[PDB]
Amino acid sequence: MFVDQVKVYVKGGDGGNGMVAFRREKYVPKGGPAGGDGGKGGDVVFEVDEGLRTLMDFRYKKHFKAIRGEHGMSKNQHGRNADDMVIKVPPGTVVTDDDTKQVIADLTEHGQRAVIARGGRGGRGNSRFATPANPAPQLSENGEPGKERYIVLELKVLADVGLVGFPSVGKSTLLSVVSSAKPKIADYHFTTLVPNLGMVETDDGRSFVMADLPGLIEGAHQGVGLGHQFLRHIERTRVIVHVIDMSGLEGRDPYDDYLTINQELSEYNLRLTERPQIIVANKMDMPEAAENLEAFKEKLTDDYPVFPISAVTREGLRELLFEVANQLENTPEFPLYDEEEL
Ligand SMILES: [Mg+2]
Ligand SMILES: [Mg+2]
């Protein structure tokens, strides 16, 4: 029900211009065409790479231009075909022309690639235009221009990390601070459920989709067959970032809230207790918060890494997102049933 969309400009290589030359040896004479042909320009090619999860790259650079083919040379030596510009895109990416509004490619398998903007053919040299009434032609072909087109990339968005914890703890303000961008809804204006999810971006290029688990879970409990959708979506979210409070404007006992939340999770019987977790001790800027984490760290018996941060900032969360990313690359999906049907 959520999809990311980005428009960019792609252009294939123009392709080398043919040459105009002649064999000029010290044979007391001169003549005979020798201009080599041009090489084809390169293609802008999209390739699927499961390692990717968001179209966040196409946001910092929306201009992809392939290299031009090689120009023809004398000695009838032709130019080689320029290498293509391969651009890695997430699985399930649909590419359409922002004009002919057509589907250029529907990339879905890893390694699956498609020609997005093809490069022009190389221009033929003079050696090609020689006829009996033109033994020494001065005609040459310039390279065929690489096609340029404005495209839009569409992607079906599915959460990767889930946010749990008491309300007002920060799950919302947090998911918002790191939320470099939010998806669009394609079922808009009815159930208006709209779980709270967003695409965050680390500082090393990596990126992923984060959401507030409760919202997803509550949608997986709707009737008239509307839960299945959210069930699948939950199998997708592989990491859990637990946010506890270390102060308590009206709350008390940190390790307590940790127990309360982790229990509910296991009660939904969805395997949310198997999913890796990353505790986030927030509100660390408070007095009591200093020693609370001291005790909390002790009582904690799990292997889950604790990331304490003060003032939810886009920078002070640098080391957090990083872990989320690393963990995310070492954790498998959580399907309810395996491939044991036979
Ligand atoms: Mg960065
Ligand atoms: Mg249902």
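From the backbone N, Cα and C atoms, a Cβ is placed for every residue, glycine too.
As annotated by Swiss-Prot, domain 'Obg' applies to 1-158.
Following the DSSP three-state reduction, the secondary structure of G92 (mutagenesis position) is coil. Under its mutagenesis annotations, Swiss-Prot gives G92 to D the following note: Grows slowly, very reduced association with ribosomes, fewer 70S ribosomes in cells. No effect on sporulation or the general stress response.
Feature annotation from Swiss-Prot assigns domain 'OBG-type G' to 159-329.
For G165 (GTP binding site), other Cβ atoms within 10 Å of its Cβ number 25. Residues or ranges marked as GTP binding site in Swiss-Prot: 165-172, 190-194, 212-215, 282-285, 310-312.
Over all protein chains present, the Cβ of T192 (Mg(2+) binding site) has 8 other Cβ atoms lying within 10 Å. Summarising the annotation, Swiss-Prot assigns Mg(2+) binding site to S172, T192.
A gap of 10 Å separates the Cα atoms of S172 (Mg(2+) binding site) and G165 (GTP binding site). Around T191 (GTP binding site), a 10 Å sphere centred on its CB holds 11 further CB atoms from the protein chains shown.
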